[PDB]
Amino acid sequence: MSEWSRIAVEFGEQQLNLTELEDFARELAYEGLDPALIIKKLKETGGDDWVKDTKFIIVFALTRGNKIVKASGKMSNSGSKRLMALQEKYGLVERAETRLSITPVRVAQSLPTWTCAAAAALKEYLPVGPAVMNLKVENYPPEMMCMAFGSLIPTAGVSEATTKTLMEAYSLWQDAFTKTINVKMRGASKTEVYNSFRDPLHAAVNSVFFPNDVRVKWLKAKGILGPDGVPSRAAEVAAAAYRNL
Amino acid sequence: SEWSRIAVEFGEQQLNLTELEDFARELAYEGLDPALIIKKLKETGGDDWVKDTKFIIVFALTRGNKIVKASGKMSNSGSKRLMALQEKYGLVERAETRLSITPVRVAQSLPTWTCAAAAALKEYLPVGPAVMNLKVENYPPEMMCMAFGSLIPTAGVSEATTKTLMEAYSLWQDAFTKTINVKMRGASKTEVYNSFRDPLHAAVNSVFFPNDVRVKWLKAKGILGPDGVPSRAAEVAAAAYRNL
Amino acid sequence: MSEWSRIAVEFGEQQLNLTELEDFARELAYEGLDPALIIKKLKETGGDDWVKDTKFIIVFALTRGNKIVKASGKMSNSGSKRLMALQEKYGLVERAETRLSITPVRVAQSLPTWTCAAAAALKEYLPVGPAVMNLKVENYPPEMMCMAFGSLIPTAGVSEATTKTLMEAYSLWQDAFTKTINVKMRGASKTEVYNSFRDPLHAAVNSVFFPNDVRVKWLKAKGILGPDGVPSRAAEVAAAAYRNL
Amino acid sequence: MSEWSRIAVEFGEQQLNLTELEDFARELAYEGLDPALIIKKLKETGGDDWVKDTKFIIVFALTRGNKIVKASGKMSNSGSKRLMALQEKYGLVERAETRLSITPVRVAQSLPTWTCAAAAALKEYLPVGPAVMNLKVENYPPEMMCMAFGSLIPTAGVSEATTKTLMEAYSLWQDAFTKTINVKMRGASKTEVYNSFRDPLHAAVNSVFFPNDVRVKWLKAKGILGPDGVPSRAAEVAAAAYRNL
Amino acid sequence: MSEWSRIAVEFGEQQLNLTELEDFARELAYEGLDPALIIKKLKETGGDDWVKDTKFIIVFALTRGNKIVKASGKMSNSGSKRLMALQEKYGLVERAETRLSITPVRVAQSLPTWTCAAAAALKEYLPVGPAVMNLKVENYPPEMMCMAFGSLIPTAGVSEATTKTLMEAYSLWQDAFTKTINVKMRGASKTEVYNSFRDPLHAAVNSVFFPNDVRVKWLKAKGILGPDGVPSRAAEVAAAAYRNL
RNA sequence: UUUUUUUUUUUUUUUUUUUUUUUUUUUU
């Protein structure tokens, strides 16, 4: 023939090796919540005030969302004046055009070990609170009532069965949140709304920046799982409720 | 890594409940405050605010909030005064902040006046008997207004009455939404309620306009009977909208 | 609670004055055409040659439409420059965005009497011809055969019963015109096509700018209406044909 | 009332000039394309290579379409060098917006005899070839598998009955062609298809550039029309299928 | 009737020599993206390291799309400098404009002998994979979740019915792929979703790039068809799934 | 990333050789 197919066919006798091919996929994957760079801008700009600085931004992401410019107009005058100062201080963005972009939801997503705890303390003020969420699943735990907690769910050191059921329970909250927060997904099918958060959620659970030691010791402290390592009663009934309509 | 440990250490710190609660109240959602729009409305006009507001009210009742676009397709006499009132109050065609003062905002901020006026303007509203009379008969003109969302009460009256009055109200503005939006025309009914459930309930749940006067004004308009049952036009509208 | 809320309840409880309010209601209604302004713009700008300049503009609307840019490239190039010369001189537009906006059809709608006479003198050159109109109805009046006839139909001084017959007869020409001029409208129901031009037509006949006293004398002099105030034979048969699908 | 009421009345009371209005009507009458004009540009700039160059443009519209840039990036490099020169030589525009605008489709339908003769010898290369069209009618003549036969069906010298059959026979090819070529129009009804090419088809039939006498002579030589002046067997069967969707 | 109507028809009646018009029918025919044309650029620019560079591009095509800017903005640091470096050497673009334009999926579609095995190894990392598809067909062939397996569908040496089953079993993956990856294609009928990927499929299958002697040998080695030449049970079980929607 | 937002046409629609589609395609 020629160099047309002979080179192409000759490429095939090379035998693929699993680890190196996996490494390319491991190195080349979707993630938009890089814990490394997201925290550098907070600490480097503010030496000691960053601890109270991150207090303001994270609760803004947990309560209202990411539309900084749209929220500020509908914000209180006292809140808007300082929020814009924080906006100018770091240069926050509303749309995650790039990974290095600083948006409040990543800050919450990068410090979930408190964000979930803050959600427990702030239940009535959540975007989807007990007034609406409790009408879907009985006695739902308030810790899981958050957006950033998805990075705290374990993936190693605990049985995969607990991970699967806890995946289902969290996914139900996303269904309640996504329908309420977005008008487009209102009235859509159960799978259609589920299609909206496969990638960000699966990236959080498989994230390796958090060691598996901190999550397992934190979960048992809040009672979301029992001493034996299985999720609490409220978790499974939430997971079971997701199976049915 | 080192920065992995500080995140672990940061979360182990005991959160301040009263400080966090202080943050939450400041960051709680705030919407159109009818007290501030009246404040700007009252302070700018010393004595003509009574007659200047109703001129803006009828403009929002008849035409949209597009100030500049409506002025170019309107009578010359009306254009001169509207532009003068435009500069006097600093109206904005769109609502970016809570301080923004758009003509439709004034309509919803004074529901009692703006909605009784629409009763006599049956042939002048953007949508009325000329469009939806083929669906319902003897439609009440006293609620053919953009501000009737803030007039329907939920306390002091039975819950079922609130549902049907909301159910009847949705019929008028279902056609209004379909006629007013090019992309929304010919869409599913489920999309009509989904794209409208959020704005409707905010006006209903508002606690600015007193609840006792809501029913009393509605009582004199014939919408609610003396016994407390919705008028015949309410149920027939309720039955018509549910079945497409 | 607040005393200012009590101001709102009293402000709306006062009895509304219907007569004064209705004055506002008519004052804020839309009026897409102002025949005073269309004449005023031409007279003040090019009044030196306004006698001849307006004649070319209207006959263009008589024989074609509003698409200046699309029409300038298809017509003869000997006079295409002059139309483009008149394009910049007066500022014609293809769409009526505002009242100040001027289109060729608007000029025709502002001088209903002359354009009907011009249509009579140029019967063969209209987009719809008497040849297809002859098949529909015999001896159709070429002066009635014009777009701007709607603004010339009388509503006062003549009985309403015969006005509808003239209205129905004119609708036959409009039905043929709008079917030919728009390719998509062909093969449609009789009531649907009649509704595409119904709204502009009723607004045109009810216009107050053109006096009704001069409307009758012009209409009688052109042979459509006899000296007794009754339609001619051609007018009645044209209306009768329209009533039959 | 004011001057504007008087201006409208007095202008219509003026005596119109019959020759002045008649002059404007003829000037504003237009023709889509006179094939004499299109040959003027082609023949003048080409001294002796115009016969080969026209033979190059003619089949490019007959085989690939009226897009110079879109085609040039998806065809042979040997032909791209020459074809790019042809566009620069004649100033070929992609879209025909003016009567002076020159596109390969205009040249394709400006030489009706040679264009559709070429399509007969290249059946497998048409965008709508026998393979995709044999499922609608059996034994369709190759000479009609072209976009220039619309101007080959005559008006004078043949009866109205045979002309209608030829129009209907061609309309079937256009129905397959228009559905295939118009993206926005693929899922349209049968009565909508006839409206899409209603005006363009009758424009070619009524064109006066290409004489009627050669039209009937060309048809009989190609077997389309019988020696006695009647359509061939393949004509009515194509027309019948068009009538039957 | 004119000297120019005659000159237009004089060469339109000339007999056409087939060996000069069909000659200008293959120089103008369609050749889309040509395999071995993209390969040449890879060999000429990175001949010392094209083996390693090609694998990274193929992995990117498998686990991502064509938007190089969108993908690079939400992924790791180390890959971003690596992928951007390979971008300027090889000139990868997100949109294909010509035959010479190279997009990352195109490189992976001209070497299916590797990406099929690569897809099987990384079945967990495909944008659409078994995890969202095992509920459709059990024990699906792992080397199917790739865009290049269709260019190696056999056409000679095997029955046509076998090819249709392989075509159908391949048709299922895009039915899961284009439905999930395209919001517009979501909720589409089975007939129109088939036509979206029908045209690229036939060209890939009918391509003469791959000799069929090695096509079957590689296909046999993957075990989804027996040594007798009939597809394994995994293909036929997919056949039942596709036919009933 | 919604929680009182959406203002469409409203005496306009403007055709008489126009539309050039797919043919290893798109990653929201």
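Method reported for this entry: electron microscopy, 4.0 Å.
Placement of Cβ uses the backbone N, Cα and C atoms for every residue, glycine included.
Under its mutagenesis annotations, Swiss-Prot gives A:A8 to K the following note: Complete loss of ringshaped oligomers. Following the DSSP three-state reduction, the secondary structure of A:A8 (mutagenesis position) is helix. Long-range Cβ contacts of A:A8 (mutagenesis position) within its own chain (separation 6+, distance under 8 Å) are none.
Annotation note: A:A25 (mutagenesis position) sits in a helical segment as assigned by DSSP. For the published mutagenesis A:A25 to D, Swiss-Prot gives the following note: Complete loss of ringshaped oligomers.
Taken from Swiss-Prot, the feature RNA binding site applies to A:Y30, A:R64, A:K67, A:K70, A:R95, A:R106, A:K184, A:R186, A:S196. The Cβ of A:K184 (RNA binding site) has 15 neighbouring Cβ atoms from other residues within 10 Å, across all protein chains displayed.
Look at A:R64 (mutagenesis position): DSSP puts it in coil. A 10 Å cutoff on Cβ-Cβ distances gives A:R64 (mutagenesis position) a total of 19 other Cβ atoms nearby, all chains included. Under its mutagenesis entries, Swiss-Prot includes A:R64 to A with the note: Partial loss of RNA-binding. Complete loss of RNA-binding; when associated with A-67 and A-184.
Counting only residues at least six positions away in the same chain, the Cβ atoms of A:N66, A:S101, A:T103 sit under 8 Å from the Cβ of A:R95 (mutagenesis position). DSSP assigns A:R95 (mutagenesis position) to coil in the three-state reduction, placing it in neither a helix nor a strand. Experimental mutagenesis at this site is recorded by Swiss-Prot as A:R95 to A, annotated: Partial loss of RNA-binding.
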Sorry to bug you, but what's the C-alpha spacing from A:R64 (mutagenesis position) to A:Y30 (RNA binding site), rounded to the closest Å?
26
Please report the Cα separation of A:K184 (RNA binding site) and A:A25 (mutagenesis position) in Å, rounded to an integer.
33
Taking Cβ distances under 8 Å as the criterion, give the subset of the recorded positions A:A25, A:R64, A:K67, A:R95, A:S196 near chain B, ordered by sequence.
A:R64
Compared by Cα position, which of the recorded positions A:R64, A:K67, A:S196 is the closest one to A:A25 (mutagenesis position)?
A:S196
With DSSP assignments reduced to helix, strand and coil, which class does A:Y30 (RNA binding site) get?
coil
In the chain carrying A:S196 (RNA binding site), residues 6 or more apart in sequence that have Cβ under 8 angstroms from it:
A:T178, A:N182, A:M185
How many angstrom lie between the most widely spaced Cα atoms of the RNA binders A:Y30, A:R64, A:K67, A:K70, A:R95, A:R106, A:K184, A:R186, A:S196?
28
Are there any residues at least 6 positions away along the chain from A:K67 (RNA binding site) with a Cβ closer than 8 Å to its Cβ? List them or say none.
A:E94
Of A:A8, A:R64, A:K67, A:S196, the recorded positions near chain E (CB under 8 A) are A:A8
Just how many other Cβ atoms lie inside 10 Å of the Cβ on A:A25 (mutagenesis position)?
18
Per DSSP, three-state class assigned to A:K184 (RNA binding site)
coil
